[PDB]
Amino acid sequence: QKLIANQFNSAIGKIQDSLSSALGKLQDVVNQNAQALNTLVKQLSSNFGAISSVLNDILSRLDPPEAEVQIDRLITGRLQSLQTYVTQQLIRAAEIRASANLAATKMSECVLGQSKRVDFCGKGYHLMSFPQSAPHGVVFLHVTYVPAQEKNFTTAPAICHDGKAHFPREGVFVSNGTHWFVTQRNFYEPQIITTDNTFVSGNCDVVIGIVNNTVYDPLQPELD
Amino acid sequence: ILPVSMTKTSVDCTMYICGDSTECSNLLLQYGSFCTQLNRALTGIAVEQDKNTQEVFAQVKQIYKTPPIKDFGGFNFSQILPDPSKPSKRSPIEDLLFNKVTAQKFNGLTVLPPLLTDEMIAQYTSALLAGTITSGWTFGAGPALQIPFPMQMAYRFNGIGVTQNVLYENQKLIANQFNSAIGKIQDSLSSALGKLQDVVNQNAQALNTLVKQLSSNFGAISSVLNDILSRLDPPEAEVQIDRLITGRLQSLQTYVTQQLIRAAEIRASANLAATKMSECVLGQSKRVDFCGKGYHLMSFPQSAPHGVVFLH
Amino acid sequence: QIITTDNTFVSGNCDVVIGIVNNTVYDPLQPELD
Amino acid sequence: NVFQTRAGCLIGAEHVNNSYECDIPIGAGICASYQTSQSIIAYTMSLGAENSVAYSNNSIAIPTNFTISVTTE
Ligand SMILES: *[C@@H]1O[C@H](CO)[C@@H](O[C@@H]2O[C@H](CO)[C@@H](O)[C@H](O)[C@H]2NC(C)=O)[C@H](O)[C@H]1NC(C)=O
Ligand SMILES: *[C@@H]1O[C@H](CO)[C@@H](O[C@@H]2O[C@H](CO)[C@@H](O)[C@H](O)[C@H]2NC(C)=O)[C@H](O)[C@H]1NC(C)=O
Ligand SMILES: *[C@@H]1O[C@H](CO)[C@@H](O)[C@H](O)[C@H]1NC(C)=O
Ligand SMILES: *[C@@H]1O[C@H](CO)[C@@H](O)[C@H](O)[C@H]1NC(C)=O
Ligand SMILES: *[C@@H]1O[C@H](CO)[C@@H](O)[C@H](O)[C@H]1NC(C)=O
Ligand SMILES: *[C@@H]1O[C@H](CO)[C@@H](O)[C@H](O)[C@H]1NC(C)=O
Ligand SMILES: *[C@@H]1O[C@H](CO)[C@@H](O)[C@H](O)[C@H]1NC(C)=O
Ligand SMILES: *[C@@H]1O[C@H](CO)[C@@H](O)[C@H](O)[C@H]1NC(C)=O
């Protein structure tokens, strides 16, 4: 318990030291909106194929019966930019809706409970998450489970004791050269081969490769 | 069949709208704000087209070499592994899909090459297939381990409700059914795909439409701007040049908008393929009827031109 | 349910948890061997 | 200096046969970086750590330790 508590506090300090040194997903949505708003003010500085940019300049030098064509070119020229800015914002709104629905599914699975889908809330076995507030977004601090050290052991698919094959339920039979233990595929926990973790089915001569191993039989010495 | 990327096209306004004259460049300064938006939109497509490949194929940062031991307990893995008889990294299957699915740059419609070619995508699928047959799921969620295939199939059966005692009783039966399933897919694919062809036919018809837009007049006396300048003076034919510019600007605004919807459909399929890569390939997906019709055990992803295939 | 053997298991020693209490086991195997 | 790459022409950067992790994407499987004085070099990017995984029918690997990490999305 003191090892997991120390590894959790070191993981929070490594994220806080990395975030203090900018983000990309929370900056591209702002830079695209800032350049789109700066483009609309630049559209008012163009003429769209006319003699002036603003409609107030042509009305002071020419009569509206004469400059009616230049006004319609500025209206249709600004209507094309208004139809472009709305269409460009609708694709960005669909990208926001696609990311908000993806974040809502991750909130109901990674945060609200344990997500059974592996490699979904991040690289590694997800346990839980800690969502925090973000400007125009949201962040997630998941708790992953990745292995660091490992060793190689000789395994066996079944155990032949008296003519019947023994198959495990959650773990796998391991051996480091002279002994025989059983452990899961996620953590090394050596245990004695007992009856409560194994079962019998059929005969022994069903596997192409099998070895001979004895059972501790934790029920025999108790009835004496 | 799920696509992850498509072709990259970079359209200019000055090469596509204006030809070989200086009178078109004077009127293009009034529409320079429209090309700042169209150039940034086509630049945003090319980065998104190169970022979707790094989210599906680049799941791990280690290249897993294929083991020389081909004895996997009666299973035939020569169809998914690259054979050393050919210099290419594609397997027989991957090579059958390259020839199954099938100038445009003369009018300024140049095609930019992607970041990763077909050889590096084939190397990414062979690296994921080497880690699946040797570690299964620990290589995508941590460091690499070693585990035999049969033992690996016993853990995939436990996720759907099947105990692992029946696997070791008919191991020669399931190994013969697995080799018969690969031969049935290879015989069906050798006889075209739909999801990998509509993304190419829509881009081919859109590129053939832009060259046809140059053959129209847009309500004028000529199509090209070089014809009216030889018969009329630019002070007189200034209205005909502006009608050809706003006529081509409407087609350029339509081609960029049509490509952005196709880029959103590619992004929606690449994110769907990335979730299937991390669940059906990288481990066992607990969601039933997600990786196909039936109880999913594992998958075998291969390389595809402008896409990716999955053999669950 | 009564604390039995079929639902529990042992691993290591007792002095591993920072907070623990003393409790007895029903042992549903002892009265059957008599 | 001048290197005829598969994606066009990259000039002003020498080519090296060694492969490292690239940062600036260029295209066609070749990147451009600044390594060792030090000059801008162009080389083929590495697809990952080239390592061999020992596969056997009677060998398993069980992890004995773990590290609790936080993935920021
Ligand atoms: C695995 O499948 C391949 C099919 O590609 C088998 O290769 C064929 O083997 C037969 C038998 O000699 C030959 O007649 C064919 O010419 C082979 N085809 C190719 C493309 O090589 C291979 O034998 C199978 N392996 C096992 C162990 O069944
Ligand atoms: C698993 O790894 C952790 C992290 O390195 C080990 O914890 C360290 O243990 C050493 C000696 O026991 C201490 O000096 C360090 O201070 C510990 N670090 C932390 C962050 O707690 C742990 O011992 C390893 N466990 C095994 C079984 O190898
Ligand atoms: C590893 O093998 C040695 C051989 O004598 C044995 O003493 C030791 O107990 C084994 N390791 C474990 C964890 O049982
Ligand atoms: C593993 O395969 C080799 C090669 O066929 C064989 O000699 C060996 O007996 C096999 N091991 C087991 C445990 O079946
Ligand atoms: C011990 O293993 C050998 C080889 O698998 C087998 O022939 C023999 O019957 C086994 N011994 C017993 C008592 O089952
Ligand atoms: C709970 O925490 C309090 C505060 O430290 C402590 O006094 C108490 O003993 C704890 N209870 C248990 C069961 O550990
Ligand atoms: C009862 O609990 C106390 C406090 O945890 C402990 O010191 C004592 O050893 C326990 N009794 C037995 C018989 O274990
Ligand atoms: C890199 O090494 C290979 C090894 O044969 C050689 O052929 C090639 O010319 C070298 N390239 C450079 C740029 O030195």
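Sequence positions for chain D are given in Swiss-Prot numbering; the residues included correspond to 641-676, 689-725, in order.
The deposited model was determined using electron microscopy, 3.7 Å.
Just so it is clear, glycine is given a Cβ too, placed from its N, Cα and C backbone atoms.
The natural variant D:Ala653 to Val is recorded by Swiss-Prot, whose note states: In strain: 19B/501Y. Cβ contacts within 10 Å of D:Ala653 (variant position), excluding its own Cβ and spanning all protein chains shown: 18.
According to Swiss-Prot, the naturally occurring change D:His655 to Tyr is described as follows: In strain: Gamma/P.1, 19B/501T, 19B/501Y, Omicron/BA.1, Omicron/BA.2, Omicron/BA.2.12.1, Omicron/BA.2.75, Omicron/BA.4, Omicron/BA.5, Omicron/BQ.1.1, Omicron/XBB.1.5, Omicron/EG.5.1. Take the CB of D:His655 (variant position) and look out to 10 A: across all protein chains shown you find 15 other CB atoms. D:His655 (variant position) falls within a strand segment according to DSSP.
For the mutagenesis of D:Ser673 to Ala, Swiss-Prot gives this note: No effect on O-glycosylation by host GALNT1. The structure shown keeps the original residue. Close to D:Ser673 (mutagenesis position) in the fold, though at least 6 residues off in sequence, lie D:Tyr660, D:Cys662, D:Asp663, D:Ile664, D:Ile692, D:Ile693, D:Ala694, D:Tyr695, each with a CB less than 8 Å from its CB.
In sequence order, D:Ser689, D:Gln690 are the residues of the chain that are 6 or more apart from D:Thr676 (mutagenesis position) and have a CB within less than 8 Å of its CB. In the three-state DSSP scheme, D:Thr676 (mutagenesis position) is classed as coil. One entry in Swiss-Prot concerns the mutagenesis experiment D:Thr676 to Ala. Its note says: Partial loss of O-glycosylation by host GALNT1.
For D:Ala701 to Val, Swiss-Prot lists a natural variant annotated as follows: In strain: Beta/B.1.351, Iota/B.1.526. Contacts of D:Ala701 (variant position) defined by a Cβ separation under 8 A and a same-chain sequence distance of 6+ are given as none.
In the three-state DSSP assignment, the secondary structure recorded for D:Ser704 (variant position) is coil. Cβ neighbours within 10 Å of D:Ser704 (variant position), excluding its own Cβ and spanning all shown chains: 12. What Swiss-Prot notes for the natural variant D:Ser704 to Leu is this: In strain: Omicron/BA.2.12.1.
Here Swiss-Prot describes D:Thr716 to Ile as a natural variant; the accompanying note says: In strain: Alpha/B.1.1.7. Reduced to three states, the DSSP call for D:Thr716 (variant position) is coil. Taking Cβ-Cβ distances under 8 Å and a sequence gap of 6 or more within the same chain, D:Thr716 (variant position) has no neighbours at all.
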Integer Å value for the Cα distance linking D:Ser704 (variant position) with D:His655 (variant position) is 28
